[PDB]
Number of protein chains: 4
Amino acid sequence: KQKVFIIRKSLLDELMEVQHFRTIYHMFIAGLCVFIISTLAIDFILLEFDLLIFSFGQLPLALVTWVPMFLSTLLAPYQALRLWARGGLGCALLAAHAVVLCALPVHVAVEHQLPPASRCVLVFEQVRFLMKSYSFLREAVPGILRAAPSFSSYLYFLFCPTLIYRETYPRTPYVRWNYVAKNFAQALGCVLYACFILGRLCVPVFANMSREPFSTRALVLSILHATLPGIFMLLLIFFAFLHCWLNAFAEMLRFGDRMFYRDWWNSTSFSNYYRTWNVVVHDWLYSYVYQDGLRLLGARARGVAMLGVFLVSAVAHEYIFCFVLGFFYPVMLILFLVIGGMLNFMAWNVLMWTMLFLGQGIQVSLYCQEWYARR
Amino acid sequence: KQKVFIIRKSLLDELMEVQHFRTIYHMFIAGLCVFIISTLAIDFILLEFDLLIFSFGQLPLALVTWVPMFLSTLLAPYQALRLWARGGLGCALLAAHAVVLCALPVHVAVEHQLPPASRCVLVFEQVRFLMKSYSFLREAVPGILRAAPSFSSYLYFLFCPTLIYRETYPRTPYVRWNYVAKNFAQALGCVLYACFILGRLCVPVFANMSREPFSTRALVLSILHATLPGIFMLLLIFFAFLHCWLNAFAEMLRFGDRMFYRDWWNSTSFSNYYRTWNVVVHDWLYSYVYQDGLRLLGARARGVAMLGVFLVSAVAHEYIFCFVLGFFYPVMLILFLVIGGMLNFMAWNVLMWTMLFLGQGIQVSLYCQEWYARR
Amino acid sequence: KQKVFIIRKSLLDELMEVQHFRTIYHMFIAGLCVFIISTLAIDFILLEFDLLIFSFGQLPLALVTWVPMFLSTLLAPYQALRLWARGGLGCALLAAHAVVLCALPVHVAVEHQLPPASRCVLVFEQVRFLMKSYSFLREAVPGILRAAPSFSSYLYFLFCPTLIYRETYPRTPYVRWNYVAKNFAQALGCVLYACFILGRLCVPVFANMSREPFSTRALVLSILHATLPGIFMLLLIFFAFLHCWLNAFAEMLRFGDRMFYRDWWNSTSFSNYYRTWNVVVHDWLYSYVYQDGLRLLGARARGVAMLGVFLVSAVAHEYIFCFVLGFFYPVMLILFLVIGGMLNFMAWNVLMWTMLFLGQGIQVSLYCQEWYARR
Amino acid sequence: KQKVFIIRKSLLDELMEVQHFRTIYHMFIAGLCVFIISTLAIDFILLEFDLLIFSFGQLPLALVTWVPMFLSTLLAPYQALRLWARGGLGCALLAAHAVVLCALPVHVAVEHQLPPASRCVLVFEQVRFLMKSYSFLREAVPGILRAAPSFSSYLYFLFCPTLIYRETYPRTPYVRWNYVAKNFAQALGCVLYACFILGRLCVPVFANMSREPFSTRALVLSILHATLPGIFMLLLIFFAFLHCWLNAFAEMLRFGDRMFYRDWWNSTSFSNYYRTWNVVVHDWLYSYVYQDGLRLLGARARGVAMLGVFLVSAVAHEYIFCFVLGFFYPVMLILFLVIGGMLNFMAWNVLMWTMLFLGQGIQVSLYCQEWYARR
Ligand SMILES: CC(=O)OC[C@@]1(C)[C@@H]2C[C@H](OC(C)=O)[C@@]3(C)Oc4cc(-c5cccnc5)oc(=O)c4[C@H](O)[C@@H]3[C@@]2(C)CC[C@@H]1OC(C)=O
Ligand SMILES: CC(=O)OC[C@@]1(C)[C@@H]2C[C@H](OC(C)=O)[C@@]3(C)Oc4cc(-c5cccnc5)oc(=O)c4[C@H](O)[C@@H]3[C@@]2(C)CC[C@@H]1OC(C)=O
Ligand SMILES: CC(=O)OC[C@@]1(C)[C@@H]2C[C@H](OC(C)=O)[C@@]3(C)Oc4cc(-c5cccnc5)oc(=O)c4[C@H](O)[C@@H]3[C@@]2(C)CC[C@@H]1OC(C)=O
Ligand SMILES: CC(=O)OC[C@@]1(C)[C@@H]2C[C@H](OC(C)=O)[C@@]3(C)Oc4cc(-c5cccnc5)oc(=O)c4[C@H](O)[C@@H]3[C@@]2(C)CC[C@@H]1OC(C)=O
Ligand SMILES: CC(C)CCC[C@@H](C)[C@H]1CC[C@H]2[C@@H]3CC=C4C[C@@H](O)CC[C@]4(C)[C@H]3CC[C@]12C
Ligand SMILES: CC(C)CCC[C@@H](C)[C@H]1CC[C@H]2[C@@H]3CC=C4C[C@@H](O)CC[C@]4(C)[C@H]3CC[C@]12C
Ligand SMILES: CC(C)CCC[C@@H](C)[C@H]1CC[C@H]2[C@@H]3CC=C4C[C@@H](O)CC[C@]4(C)[C@H]3CC[C@]12C
Ligand SMILES: CC(C)CCC[C@@H](C)[C@H]1CC[C@H]2[C@@H]3CC=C4C[C@@H](O)CC[C@]4(C)[C@H]3CC[C@]12C
Ligand SMILES: CC(C)CCC[C@@H](C)[C@H]1CC[C@H]2[C@@H]3CC=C4C[C@@H](O)CC[C@]4(C)[C@H]3CC[C@]12C
Ligand SMILES: CC(C)CCC[C@@H](C)[C@H]1CC[C@H]2[C@@H]3CC=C4C[C@@H](O)CC[C@]4(C)[C@H]3CC[C@]12C
Ligand SMILES: CC(C)CCC[C@@H](C)[C@H]1CC[C@H]2[C@@H]3CC=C4C[C@@H](O)CC[C@]4(C)[C@H]3CC[C@]12C
Ligand SMILES: CC(C)CCC[C@@H](C)[C@H]1CC[C@H]2[C@@H]3CC=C4C[C@@H](O)CC[C@]4(C)[C@H]3CC[C@]12C
Ligand SMILES: CCCCCCCC/C=C\CCCCCCCC(=O)O
Ligand SMILES: CCCCCCCC/C=C\CCCCCCCC(=O)O
Ligand SMILES: CCCCCCCC/C=C\CCCCCCCC(=O)O
Ligand SMILES: CCCCCCCC/C=C\CCCCCCCC(=O)O
């Protein structure tokens, strides 16, 4: 099987036309309005803009380092393919663009001492460009195993909200500029929501870990106290970056099949959650690691490949965090792995939800402790 | 107009057959499961059963005081009507046995020093019996203005989840004992949820008001800190007592028109919220105070009657709280009245939601302050 | 008259298909190859990359200041028009976007001490956005004098290589990505050519003005010595930025009428030179200042309007330089004005060419003297 | 094959009817006008006539030595042919009067100490007369191998701008005295241009070689500094002497086939440059050395003959310079030979252009060094 693209609509958008979800959405903006009013009234007797101005420290440098990587991934893979499919150098040149968007985004991140948020930008624009600079290549190589795709398609592909290089991409009539304006306004409102959640419900609880005790009561009640910013951070990450950001960019570009996420909130088991959360990266990962795995290995055993894919995902995410916060502290992978082992060796939706809540609680707690015991 | 009863089903129940609301519902039970696991793990190194055992102090006395009340409202109204509609003493009987249900529930509440939760029972039961006893009378009197309803109907009426005496009451085929068992299980799970919210997120913040400062920063940040238990208390009150309790009792009795609440969460303006929140008491109140008001006054001016009804509601609710917590501190009525004045003299749904959030925040904050500065 | 757009080709491109111009072009790249070989061989016993790394000092800041101005000019004028043509605020809001891309690009240029080359960027992206944010407005207002243009057209307009808002823009079949790659390669080769010309034939002659004499022989022979970098700077500015840059951007966007310049090298008189050099800004300037001048003034006298337009151009260019090099030294305007006066009071192509050569010679000489006597 | 003459017109003249080349031509006269104005203004606070008056020292002697030469080549070849084709002394006469034009122009050049420019006259005139006297003879001898051309034709031939004796010479209707006046005016303007280039951009840089260092940096940067007078000297030599001088003399005489040069500026390879630069001497040289070589040798190997011809040309040119500047310093032949070897053992137009630029740069540099280290 290979994924085939339809003119289906982002699931939450086809829900939001129902009234009750317009209500829930309104309740959440009301939540923001209470936070802004209360914080404005307190800090009057200025705002928590400090986390923003601190976290985006050298954002200028972070973007002028985004340009070289973008130009590398735009030119190097295409020229590699076009010249390599002309009978060369191509077997090397592909190497350089392996080493330029692998070495540069670390050198400018460590040697210049960037903050967390202005660093994550580059982290994400070296595990994008490998995912595509490789997707594109492995898609358009088996066309040349016949004993050169249109460039305009490859340019369009680098910005298109999917990681699969299909060069068809079913498109929509026109650009609803009102809709994209709304989506960006929501995405920026979402960043401001996250700014408040951190600056109000994370920093105050976690600042005082210089405290001597390290009593297990104190730690476990810190975990329970921190589980809620955990879930709102997840819901915000999800909503903004998988509904607002990719729809906005799928409306500027007139893209179809905007199923970037299936309803993960209905995922009975855990694997279903992981398949239906961030479906774009899942589909890239699924396609390449689970239809080159079962092809090259040709293994009747598939469970090996399921866990194979998922540890590839876990290792990638652990690396992302190990880079952003500048630690080597791999909590998430140990959690995912150990309970992976637990459920796979030894109404059902609720157990998944509870374990996801504690997953979030543990990750946020230990990462705040590590960020405020390394400073 | 007079309200007429159909075999419609409780709006949230017709929503819960949709999958995404089964998910939200599951997320909330997962919330409970996290609280029980974390609290069990913390109190291990017993539970917060103390608030329950304290709050239900003389619950035996609270119920053996409920019995005289129930017998008074069962017998006195009917015997009065039956003898009064036989041409007497009825005019004296009702007036003399309107005091038992008015005097007794205060005498056993103040002179015996009951806790809050074991007192609110008798508060709700005295207002409940006043409401539906008077309803019954004023419904069945104009039948006698002709120059005696079946008793079994009146007995059934006292337990029926409506306050309007219609003596038709469209009924359902049979009793789904699985469904009522589920609804009571949810209602009791809801009480346990409220027990955790109080014992974990209200008592700790509000215990230390013996603190001298009374600094406006401290108070306003306590209000913001307390706005969230406020909203969960409201949602729990609503869900348990207007969907679980009255559906359970509307399934044991085989009642129709289970529209005890319209979608208040879609109420654009405030009046709409008040008309569509606790629709049962609204409809009683609406019918009697707004179709005896506009009849006896015969006033072309109706806005007077709108505010008339709403201050009747506010005064009743203020009285309920003034009784339960044993204060004379009327915060809610001042808030409702003042912003009533504000909006009625001087996407729109969001403003209502934000002001409801702060309404909850102020009420919970000041009532916790008053309960822990009167003790 | 109003300018109307045809599918004509950039004049130099329709010349370059002739062979002899491919030769001249090749001679000039050979010139670059000699410079790179000779400088590489000298500096071996590294390169003149110092002028580049110095001149682009805070280029990150220069671009993250480009983003706010771009967003201001994108949103403010359109919203102003759309709401103003709905019967307001619009009469103010237009003011803010007057003050944001007028105040910000000075504040970030002076208060942060930017170099020359990283400053000119912002200079040019505040006399672009006024030229358009005003062109667009004054085009689409007389449509509303009838007692709202498509936004997509306005977005496309901000990047389109013309300053006239026509919202038709005759377009070409497809994108010749080979051609745009070639044009950008030439534009970057051109920047490198200018880098060599400065770092080899300007800095060495002009560095030693700390020298006491100020003898008129020394100055006049410095002027003759510097007249040649003057002409190559002009030819490079012209070729790269009016043939390479705007063709590249007119090929990515599929734009017609690429007559950004007529053959100014054939301009018999001076006015003809100014009309046929940078025809895009000329046509904006021509249209607005010479078809609102002769409309509002309604003056039978037009010579006044000719000089009117040209002093508007001169003042704008003087301001550009007064900003970039951070001087108040207005040499160009005095030269243009005085010889303007000279020829307009008191084979012919050659005189124009000679006076252009000395114009370049004087400007480059005095600006190098001023930059190395203010440092 | 033997070259056959058509009524084609000098390629640059058929280009100059196009407007853009009238512009380039005008730019160059403007260059002269800037030089004359700037030098007049500098030497005011007389001109560089000193190089002219010095370089043309004994020009009277140089011309009264030209007369005996011209009379020898006019009479000796013809009388020899006429008497030799009468059956004698001719075999002795020519051999005895081939020494007058070989011995005299050296004796009057060395024994009288002439300057460079007044000497080059006699150099060119001795090689010119050798070339066309021998041409005439070897053309009109095989007519006598039959077991006497009209003299007027031979007189006309000595002044005709070709070196091939064809005695047909397709002629034009009339003498455009305006055109010849223009061409001589340009040729004299060209000499004045070369006078300025030497007196302004060669003498100053090269005067100070008495300087001790002989540092390789100093020499190599002198080569780069001197490459530009090199190219303008070449372009001037070419333009004046191959378009102005020979057209002027081809218009006074009413000559056809004025293709004295093909477009060498389009020569892809080097051999093409040498075949299409100074086509008149090339055609003489080609015809005699490459259609007596391949006749007498009868060699299947032709590459030998290609290099044969070219070293004949190189040796002749080396001799010309060895005579004019009075050195024995053969730089040009070593350069031509070595890179000949380089390319013939071990868009393409650009490499030729770059190597031509450095060829000019090296020749001018080393010849200025040798002229100012031998004085
Ligand atoms: C340290 C950091 O930067 O994370 C920020 C944060 C919000 C992330 C954002 C992250 O978003 C990204 C980059 O994907 C997300 C959502 O992504 C993963 C990935 C996996 C996973 C998936 C497949 C296989 N193996 C592991 O497990 C998870 O539960 C989650 C978590 O929920 C996280 C978190 C929400 C957990 C709470 C975190 O907050 C802090 C301060 O620590
Ligand atoms: C002191 C007490 O016993 O209240 C318990 C509590 C939960 C109540 C339950 C109550 O439930 C009842 C008895 O109806 C409810 C919901 O009912 C009203 C009534 C009116 C109202 C309506 C019409 C006219 N005038 C006023 O406005 C409100 O927002 C609310 C509030 O939300 C409250 C509260 C939720 C506010 C927060 C409170 O918590 C504490 C500790 O103070
Ligand atoms: C100081 C600076 O940044 O200029 C750089 C430089 C290259 C500019 C670039 C500039 O390019 C721009 C911004 O337009 C350009 C070409 O634009 C004008 C404009 C007018 C003019 C036009 C109409 C009315 N009034 C005056 O007069 C001119 O001759 C020229 C000149 O040639 C200049 C120059 C080439 C003169 C030599 C300069 O070099 C130095 C170091 O001083
Ligand atoms: C020393 C001298 O008198 O030369 C004057 C000068 C201008 C000559 C004029 C000369 O003009 C003549 C006599 O033909 C010319 C152009 O002719 C040749 C001949 C060959 C050649 C051709 C075939 C085979 N082998 C060698 O290669 C060349 O590039 C060139 C050069 O460019 C030169 C020069 C331009 C080089 C620069 C020189 O300036 C100085 C001061 O040294
Ligand atoms: C712009 C600011 C206010 C951010 C708003 C975030 C809100 C609108 C987004 C973010 C996460 C989203 C929620 C995440 C998933 C679910 C579970 C599903 O069973 C009901 C919808 C619901 C509850 C979504 C509703 C919309 C949502 C709440
Ligand atoms: C709440 C405070 C810390 C603000 C946090 C700012 C960071 C975490 C947010 C704000 C804007 C977001 C970025 C904007 C869009 C992109 C481009 C995409 O290709 C990769 C993710 C990335 C780079 C986002 C990652 C998360 C992000 C960087
Ligand atoms: C039994 C325990 C877990 C209590 C469960 C409480 C949950 C299931 C009840 C109580 C209050 C209810 C919510 C109150 C009103 C709204 C707003 C509406 O736009 C979406 C549904 C939603 C969000 C309801 C869903 C169900 C709900 C959340
Ligand atoms: C969270 C802690 C304080 C538990 C609170 C217990 C109280 C507030 C709850 C638990 C059971 C509830 C009662 C059960 C049912 C009835 C009968 C009805 O006719 C009036 C309301 C009344 C009397 C409810 C009022 C609220 C109630 C008394
Ligand atoms: C890429 C590097 C080498 C820059 C190249 C610059 C060259 C190719 C460009 C820049 C300026 C241009 C010249 C400016 C104007 C003229 C005058 C005209 O009558 C002939 C063409 C000519 C001479 C142009 C030819 C092409 C040109 C010389
Ligand atoms: C020779 C050395 C000093 C390098 C000079 C770099 C400067 C002068 C060059 C290099 C790139 C050029 C810029 C690139 C493109 C633009 C965008 C356009 O909308 C305004 C002009 C502007 C901003 C150019 C101005 C001149 C420029 C800034
Ligand atoms: C009389 C004075 C000013 C001397 C004038 C010299 C000028 C007019 C002559 C001398 C050498 C000639 C140039 C040499 C060869 C080329 C290369 C060709 O691809 C374009 C024409 C061009 C550029 C010629 C144009 C005319 C030219 C520049
Ligand atoms: C720039 C300064 C040095 C002036 C140079 C003067 C010399 C180099 C110039 C000026 C006039 C030219 C001469 C005029 C015409 C002829 C006759 C021809 O049959 C041989 C070449 C010859 C003899 C020319 C050679 C070069 C020449 C001698
Ligand atoms: C495990 C790592 C997760 C990586 C997340 C990748 C995000 C989705 C990837 C590609 C589609 C995004 C295209 C639109 C964003 C353009 C923004 C930009 O280029 O700056
Ligand atoms: C303003 C005060 C609000 C009063 C709330 C009244 C609740 C609804 C009234 C009557 C229907 C309830 C019938 C089912 C409960 C019977 C419980 C019992 O008798 O113990
Ligand atoms: C007198 C000031 C001269 C201003 C020069 C203006 C240049 C021409 C103006 C607009 C067309 C340019 C459009 C293409 C450039 C896009 C570059 C960018 O947005 O960064
Ligand atoms: C290699 C040496 C180059 C020799 C260059 C020869 C120049 C061309 C030869 C003959 C045609 C010239 C005829 C016109 C000039 C006559 C001048 C005169 O007699 O004074």
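Since chain D takes its numbers from Swiss-Prot, the residues it shows come out as 100-144, 150-191, 198-257, 265-463, 472-500.
Header says: electron microscopy, 3.9 Å.
Positions of Cβ are set from backbone N, Cα and C atoms, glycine also.
Listed in Swiss-Prot:
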- D:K100 to R: In K-null mutant; does not affect ubiquitination and sterol-regulated stabilization; when associated with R-49, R-80, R-102, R-108, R-242 and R-299 (MUTAGEN)
- D:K102 to R: In K-null mutant; does not affect ubiquitination and sterol-regulated stabilization; when associated with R-49, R-80, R-100, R-108, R-242 and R-299 (MUTAGEN)
- D:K108 to R: In K-null mutant; does not affect ubiquitination and sterol-regulated stabilization; when associated with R-49, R-80, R-100, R-102, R-242 and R-299 (MUTAGEN)
- D:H119: cholesterol binding site (BINDING)
- D:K242 to R: In K-null mutant; does not affect ubiquitination and sterol-regulated stabilization; when associated with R-49, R-80, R-100, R-102, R-108 and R-299 (MUTAGEN)
- D:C277 to A: Abolished ubiquitination and sterol-regulated stabilization (MUTAGEN)
- D:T279 to A: Does not affect ubiquitination and sterol-regulated stabilization; when associated with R-54 (MUTAGEN)
- D:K299 to R: In K-null mutant; does not affect ubiquitination and sterol-regulated stabilization; when associated with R-49, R-80, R-100, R-102, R-108 and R-242 (MUTAGEN)
- D:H360 to A: Abolished cholesterol O-acyltransferase activity (MUTAGEN)
- D:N389, D:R392, D:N395, D:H399, D:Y407, D:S430: acyl-CoA binding site (BINDING)
- D:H399 to A: Abolished cholesterol O-acyltransferase activity (MUTAGEN)
- D:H434: active site (ACT_SITE)
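Comparing the recorded positions D:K100, D:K108, D:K242, D:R392, D:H434 on other C-beta atoms within 10 angstroms of each C-beta gives the minimum for D:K100.
For the acyl-CoA site, the Cβ centre of D:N389, D:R392, D:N395, D:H399, D:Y407, D:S430 serves as reference, and the other residues of the chain with Cβ at most 8 Å from it are D:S388, D:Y391, D:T393, D:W394, D:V396, D:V398, D:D400, D:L402, D:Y403, D:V426, D:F427. D:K108 (mutagenesis position) sits 15 Å from D:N395 (acyl-CoA binding site), counting Cα to Cα.
Sequence-distant neighbours of D:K102 (mutagenesis position) (same chain, 6+ residues apart, CB-CB distance under 8 A): D:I281, D:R283, D:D400, D:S404. Cβ crowding, taken as the number of other Cβ atoms within 10 Å, peaks at D:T279 among the recorded positions D:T279, D:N389, D:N395. Each of the recorded positions D:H119, D:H360, D:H399 was scored by the number of other CB atoms within 10 Å of its CB, and the largest score is that of D:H360.
Of all the recorded positions listed here (D:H119, D:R392, D:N395, D:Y407, D:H434), D:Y407 has the Cα closest to the Cα of D:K100 (mutagenesis position).
Once the 8 unmodelled residues between D:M463 and D:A472 are set aside, the endpoints remain 20 angstrom apart, Cα to Cα. The Cβ of D:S430 (acyl-CoA binding site) has 18 other Cβ atoms within 10 Å, all protein chains considered. In this entry, D:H119 stand out among the binding-site residues D:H119, D:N389, D:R392 as having a C-beta under 8 A from a C-beta of chain C.
In this structure the C-alpha atoms belonging to D:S430 (acyl-CoA binding site) and D:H360 (mutagenesis position) are separated by 21 Å.
In sequence order, D:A422, D:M423, D:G425, D:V426 make up the list of same-chain residues 6 or more apart from D:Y407 (acyl-CoA binding site) whose Cβ falls under 8 Å from its Cβ. Just so you know, of the mutagenesis positions D:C277, D:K299, the Cβ with the fewest other Cβ atoms around it within 10 Å is the one at D:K299. Distance noted between the C-alpha atoms of D:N395 (acyl-CoA binding site) and D:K242 (mutagenesis position) is 15 Å. With D:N389, D:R392, D:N395, D:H399, D:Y407, D:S430 listed as the residues that bind acyl-CoA, the site has a largest C-alpha separation of 17 Å. Nearest in space to D:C277 (mutagenesis position), taking C-alpha to C-alpha distance over the recorded positions D:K242, D:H360, D:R392, is D:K242. Proximity note: of the listed recorded positions (D:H119, D:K242, D:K299, D:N389, D:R392, D:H434), D:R392 have a CA within 10 Å of the CA of D:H399 (mutagenesis position), given in sequence order.
Straight-line distance linking the Cα atoms of D:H119 (cholesterol binding site) and D:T279 (mutagenesis position), rounded to a whole number, equals 30 Å. Where 7 residues go unmodelled, between D:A257 and D:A265, the Cα positions on each side are 14 angstrom apart. For D:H360 (mutagenesis position), the nearest neighbour among the recorded positions D:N389, D:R392, D:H434, judged by Cα separation, is D:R392.
Distance between Cα atoms for D:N389 (acyl-CoA binding site) and the residue listed as 'active site': 18 Å, as a whole number. Nearest Cα neighbour of D:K299 (mutagenesis position) among the listed recorded positions (D:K242, D:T279, D:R392, D:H434): D:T279. For the segment bounded by D:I144 and D:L150, where 5 residues are absent from the model, the Cα separation is 10 Å.
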